[PDB]
Every structure is written in C-alpha cells, then in structure tokens.
Amino acid sequence: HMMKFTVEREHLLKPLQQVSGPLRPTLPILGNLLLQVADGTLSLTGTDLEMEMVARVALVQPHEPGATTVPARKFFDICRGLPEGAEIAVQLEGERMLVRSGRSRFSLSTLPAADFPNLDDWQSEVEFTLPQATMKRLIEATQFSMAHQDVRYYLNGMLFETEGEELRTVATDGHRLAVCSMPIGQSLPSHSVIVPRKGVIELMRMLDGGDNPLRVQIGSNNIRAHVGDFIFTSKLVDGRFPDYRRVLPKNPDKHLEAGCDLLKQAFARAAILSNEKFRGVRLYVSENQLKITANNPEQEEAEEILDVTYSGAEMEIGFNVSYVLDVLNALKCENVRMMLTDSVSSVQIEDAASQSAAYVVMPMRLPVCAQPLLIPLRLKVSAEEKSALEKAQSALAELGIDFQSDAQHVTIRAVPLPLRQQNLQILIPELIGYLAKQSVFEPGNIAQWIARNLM
Amino acid sequence: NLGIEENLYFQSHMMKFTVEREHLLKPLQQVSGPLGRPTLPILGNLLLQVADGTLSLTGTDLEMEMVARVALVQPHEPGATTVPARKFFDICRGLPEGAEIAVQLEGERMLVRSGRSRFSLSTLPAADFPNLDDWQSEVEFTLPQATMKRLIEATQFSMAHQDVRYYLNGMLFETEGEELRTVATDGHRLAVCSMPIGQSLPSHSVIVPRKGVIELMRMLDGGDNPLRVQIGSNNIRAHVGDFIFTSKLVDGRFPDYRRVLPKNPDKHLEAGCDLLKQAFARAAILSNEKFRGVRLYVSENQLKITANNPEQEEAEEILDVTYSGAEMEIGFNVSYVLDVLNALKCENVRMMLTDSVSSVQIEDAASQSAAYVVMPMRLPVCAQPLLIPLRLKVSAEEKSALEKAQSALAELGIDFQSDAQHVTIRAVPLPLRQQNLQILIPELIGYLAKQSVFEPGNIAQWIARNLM
C-alpha cells in the first residue's frame, strides 16, 4: 500500500469531474474511484457496472506506482475546495489514503483495488474515427425521443448503426421517432447496436466539442469511445429495436415549409391553452398559410396564423404539440419542412435545408376516434385469446380499437387516444387477458373496464 | 343590444386596454409571486382593473397580496375582471419582443390579441376576488431599498423551515429609536441586523411570514426609488415605485436576541473571511453527516480545524489567525458556521468566545451592524447548551416526576432549572438539541410523569426509541 503522486489541482480537476459521471448509491465500492499509478500515468476509473469511464493524467512530479479506491465525491469535493494553483499530494497509508495540500490534511478510507470490478475484455467488430461535433450532432438530434423507464428496455436506449459510409442514430418511445445519419468518410461493415440511456448521456458528457477526434470501437455487446485522455466503455442493450424505415411515411405528397422560430413560438403560445393531458392542437394548412388552434375543457381557445410556403390541397390535422415542439427545439435551424400524406398518416419533419435528420410524429384525429399507432403492435395469441378477440372485434371497433388477426398473431393498428398516449405493450395484453374471461362482448362494459383499469 | 339588463352586462364588461408587452411583463412577474397551488381557483387568477388612466394588476394568496400599477398611454375603457395568472403571463411572455397586447372582454371571456395571435381566457367576477381587510398603519417611514435588502439578506438564512412554531418561520422586523432591525432564528442559530434609517420611530415589533419576506425581497429592483413602509398591528405594507406589497403578520412570542447574545465574551479571534470559509468548507466534507460537528483548536495566532466521521475519515486545516489569549478547544455545527460566513461577505471575521457551554457571537470584523449566534458543540453524556432555554409550563404531577428524575436525566446530559409551575431546559444531549425540543420535551415530560422509578439507562432507551 504505497501508491503516491503529486499533481497540480488544475490537472486533476477535469479528469475527476469526468470519471464521477458513471456515478442514491447502488453498492459501496461503486461510489469509489479506482486510482492507479503506473509508469508516469495516473489512471482514474469510475464505474456503475453497466459502463466505465477511465481518465489518464501524466505525472511529472515524483510518484510511486500502486493502486487503491477512494470515495469519489469526497475526493473530488476536497480537490475542488482547494485554492486555484494549489498542489495536491496523495499517498497511501495503511487502509487510508492521505491527501495533503498546504496545511490541509485529509485521511480517506479505502477499499482494495483488487475488489474493483473489471469489464471482461471483448473484440471490436467495427472501428472508426469521427469528429466530436459529428457524434454530438447525432446524439443531440435524437436523444429527446428516447423512452423513459419503458418496460421494453431497448427503447430506453439509442440505436447506433453503421451503413455504407454513414453513422446513424435512432430513438423512439413508441409514440414518436427521431433518426439522424452523418457521413464519416469511410466504408464500414453493417452494424447495429443499442447504447443504454446513461451511456448516451455519459458519451455526450465526455465530448468538449473539440477538433481532436473521437475513436469508436463497437463489439457485439460493448462500445468504446476514446477522446483525448478519456476512455468510455459501455455495455450494449439487447432487444429488437424497431425499424425506422417502416416508421417513415411511405410517400408524402404534401409538404410545407416555415420559419422554424416563428412556427415554434406559435405552437408554444397555442400549447398554453391546449388540453393539459392530451396536448392536442389543430393545424389548418391552406395556400401559403397555417392556422394553429388549441382549446381545453374550460373552452379557452388559442389561434395563431402564420405565413408559410404551401400550395397543396387544404388540410386539417391534429398533433401532440409537445412532440412537435420537441422536434422544433432539436432542429434549431432556419426553416423546417413538414411532409404530410393525410390526417391518420404519420408525419415527417425535417430541417428544410438538410435531410440528415428526420422526425416522425403521429397525427391526432378529431363512435370513438381510432388513433393510428406509430408502430403496429404485433402479439402472439393462443387459440382461446384469438377467439375472444374475434368475438369482441366489432365491439372493440366501436371504441376506436382496430386490429388484424393472422394465424397465431394479432396486429393492433389503432386505439383510442387515451390508450395511444400510454404503453400499449403493457395495456393491450391486459386487455386481451380481460377479454378471454368473457363470453358476451358489449362496447359499454369494455369501455368501463378499460376506463377503470388501463389508465 | 336592446335588452336593458343585457345592456348593463355590456357596461359591466367594458374593460379594455392596449399596452406594450415590455410594460406588462415585469408587473405580471411581480404579482404572480404570491402564487402551482390549487388552493382555490380564484387564487390562481389575477385581478385586472382599468380605472382612471391606470391598469391595476393584483395577485394574492390570502396571507399577502401584490399590486402593480401600470400607466395606460393608449386608449382604454374602465372595468374589472380576473384571469388565470400563469396563462395570461405565459401568453404575454411568449409573444415577440415589442408586441402590442390588446385586451377586452366578451361575455365571460377575456380576449387577448397581438398581431395575428388570438387568445380566449375564461374569467371569474372581479367581485369575487378577495380584498384584504382595510387597516390603519401605526408606523410609517421610508428607507433606501438597499438598506431593506441588506437587513433581509443578513438574516434570512437563519429563519426556520416548516417549524411547528410558525413565528420562527418568519422574520422579526423591529423599530427602535432610529434603527430598523431584523431578527431570524430556528432555535438552533440566530441572525440579527440593524440599520439606522435617519428618523425617530415609534417602538414596534412584528413578525413577517417567510413568503412575505421573499416577496419583499423580490420587489427591490436595485434602482433609486425609495421604499415606503407601513406597519400596522396585524399587517405590513411596502410601496416601491409602481408596486404595493401587503402582508399579514404572524403572531407569537418571538425570542429576544438580547438574551441570546453572549453576555460578556472574554476572548476574540479575527481571521480572513474567505480563508476561514474555505477551511471550514473542506473540513465539513469529512464531518459527521448528521451532526456536522467540527473542532476548533485556538492558540497564539493560529487556528486548527478538525473533523471526523463514523468511518474514521479525518480532516485537518491549519490557518493563520489574529489571536492572543489562552489556548481553547471548542466545537461547532460547521453548516451553521458556513451559513454565517457566506452571509458576511466581508474581508475579516471576528469570533467572540467565552467557552464551551456558552453561545458564540460572530461578526464582520469591520462592522457590527450584524451579529450571529451559534451554540458550541461539546465532544455522563455531554450536555449541549440550548440557544434559547426552553421554558415549559408543568403540572404538579409533572413537576414531581421531574424532581425525582432530575439526577437520572442529568446523567443523560439533560439539564434544567425549575421555578413555581415551570421548568426551564438549559441543555440536552446533542441528538436532541439538533431537533425541535418544543415538541420532544413536553412529550418526554409526559412520559416521566407516568413512571415509578427513574433509571438513566431505561429512559435513554425510551428516548432513543420514541423521540428520534
């Protein structure tokens, strides 16, 4: 136990702030940082068992090799609380790590380095170098469309895919979809992985926007990113991520262009008087004009009229204004293009001046109105489940629930709005379970059960 | 148009005005202060009144109200209504800079237009909007905004948070001679500050609730308009430019800071504020998370600060101070000391000591306008002295049990005096002191009153079981 080093506070700060990223404590040692002195390099490692961040620091002042682990937040808070220009002397003593700087002495408790978890090494299948700005672009373009604590864990992450000369990101939560692709100047093998949420955040955090390039390595179950003296490694998420190609409108035949800023501020004002639960707003598009309207159960109303570029047929179409605003914020461009097919068909939004990013939002139709799903929900069903569904189909249709039955599968294509704005992966199998218990199907009873159970 | 009652309704809903967005923003922000609370629907609304050539905006939460006057330089019609505050403000804020906002009423709705943006807001009758009961001031005076800002910022941090003693959650405003004074305390630490305001004032002592203090701070614009204050028996009012703030006062027996200040500090220590703060801040990192205790070792022109935690981690800071006198060791809750040092914002700090078991006064070395009291921490259980001895009414039965149990309680670090029908707690062990003894002790006394024997071990077990 004789690791030792002395470093100027300035050189230690940024690496410490960085490796305290993977860091409510999960388990004791995961709140600690692994410190390794080897050669003339100090290595700092932070991990949460799903990912790890390693930071290297060159040591010019005297040092002895060794390794230990110390509380991350405490060690960092001490360094940060010392004056600018200060010197930080570290030294192991027994089961304690001593930190000195001037007449400030600190004794921290340690846990052995040999107990610090390692990631089992792996083999990269893909390797490429790209500018930091490019990676930051790809993530910021799609990050907001990631799911949050979905039961489908693969949606809580971000798809990274290499195709030809391009790196692509995809994110969706089942209600909306963000896709962005950028060239990276070299032919790559076809690969497709899901990076979990925390990893994407951490990946974004290690990028300073600098012109020094990012080195990426992708294996089957791990991804590794090297920038400057930082090395980020993360586990990948398994699961069948949906295919963005099927989500894009088949063929838009109507398109409008508008100033991003004006359209966004207009939607933002309208949203104030939209339903707080469903957040619907109406668009009426006509020649070179757009009329946005919103109202709520208190029958308050907002109306916005903008000049736009549009020469298609007039059309009325509703949206979740929160999803539209999310897209317009992420774009941050001059003009936006909205590609439309018809109400009841998915809408595609892009920067008017570039096709690198594309966004998909489902319209809101306005007995009960059947709202189309972003992605049709396909579910395996037993003979008994199937029979219950077929008996209840017409009763379900009256509630706005449309579906198709294959041999041993059902495909939900539409549901009423209150269900669509929730997780159908959870709700529909509950609905199926409930239906299998019945022999007589009426819309009233079903509606009442859904109303009291699926909400 | 021809219906007579229908005509009266139209004359009732004539309110109309047109104002620049930038003339409306700061006033809407200001009056939305007292307000996401679903307390009552009407309380989420602003009152709008066009009278004379002035638009008045009023927001309230029934404990206080903020009124803003806006001069109307464009055509307008008199009238009144109420509209949802957050919505109306978000609409105005969301409109482009330089926008003209035209408002008028149509039935039970308020219409807002600007360019080609139209909004329809639901209203509630102005008649239903609460009006604070009229009252008469007993004291009027004016002072610079910066002085009020100083008085409040010097003491605000020491106010209790959600204490069951509501008077501790507010701030004492006191007029004495030519000075305005603020006092705040949570039973554990105390902040007092006084400023001369250049005029003789009648003696007065009121408690402004926390929300009132915050609002009072929010209406100070660092401009050069003076602040005109009115204090009544049960209300306070503050006028700044186009804003009038009114607040109900809190009643209760606020502690006397005169008694909390150390009687006669025979030792003093001076030190650079920033140096001292940074030393404490670093030492704090390795102090007990619950008790936050650090030790001072004072010697000739040297201060050593130490801290350790249950994991036996350890911090030490040695810095140069100005000090002549006997060596002494004293302990503090570092969080309270760090609060004080952050509030001082000065070059040098004076620390007036006497000993442990005695309150410690802290000041700007160059200014005595503000003073801060913290109680030392002593590390038979150590008896930690209370900032304010707790005087409790006791029944004959309760007093009898206390007399019997006094020796046992003393072993637990609980010290108290007793007088005809009262008992005065002067000290308790540390875990009790850092809690609310106004709740805990009357409970404990209830317990002791129901007991046959008094063994310190048993009582200590009970306390730890029920009072923590």
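Count begins at 1; order follows the chain as displayed.
Note that Cβ sites are derived from N, Cα and C of the backbone, with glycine treated the same way.
For B:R37, B:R86, B:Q162, B:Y166, B:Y167, the entry in Swiss-Prot reads DNA binding site. The number of other Cβ atoms within 10 Å of the Cβ belonging to B:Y167 (DNA binding site), over all protein chains shown, comes to 19. DSSP assigns B:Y167 (DNA binding site) to a helix.
For the mutagenesis experiment B:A146 to T (Swiss-Prot position 133), the note given by Swiss-Prot reads: Reduction of synthesis of beta*, probably due to mutation of its promoter. Within 10 Å of the Cβ of B:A146 (mutagenesis position) there are 15 other Cβ atoms, across all protein chains. Look at B:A146 (mutagenesis position): DSSP puts it in a helix.
Under mutagenesis, Swiss-Prot gives B:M148 to L (Swiss-Prot position 135) with this note: 3-fold reduction of synthesis of beta*, probably due to loss of its start codon.
Swiss-Prot gives this note for the published mutagenesis B:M159 to L (Swiss-Prot position 146): No effect on synthesis of beta*. DSSP classifies B:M159 (mutagenesis position) as coil under the three-state reduction.
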Taking only the CA atoms, the spacing between B:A146 (mutagenesis position) and B:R86 (DNA binding site), expressed in whole angstrom, is 30
Give the distance between the Cα atoms of B:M148 (mutagenesis position) and B:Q162 (DNA binding site), rounded to the nearest whole Å. 24
Could you tell me, to the nearest whole Å, how far the Cα of B:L379 is from the Cα of B:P380, given 21 unmodelled residues between them? 12
Would you identify which of the binding-site residues B:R37, B:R86 has the most other C-beta atoms lying within 10 angstroms of its C-beta? B:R86
Whole-number Å value of the largest CA-CA distance among B:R37, B:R86, B:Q162, B:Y166, B:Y167, listed as DNA-binding: 30
When a 10 Å sphere is centred on the Cβ of B:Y166 (DNA binding site), how many other Cβ atoms does it contain? 15
Within the same chain, the residues at least 6 apart in sequence whose Cβ is under 8 angstroms from that of B:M159 (mutagenesis position) are B:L168, B:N169, B:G170, B:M171, B:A184, B:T185, B:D186, B:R210, B:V213
Would you identify which of the recorded positions B:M148, B:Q162 has the most other C-beta atoms lying within 10 angstroms of its C-beta? B:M148
Where does B:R37 (DNA binding site) sit in DSSP terms: helix, strand, or coil? coil
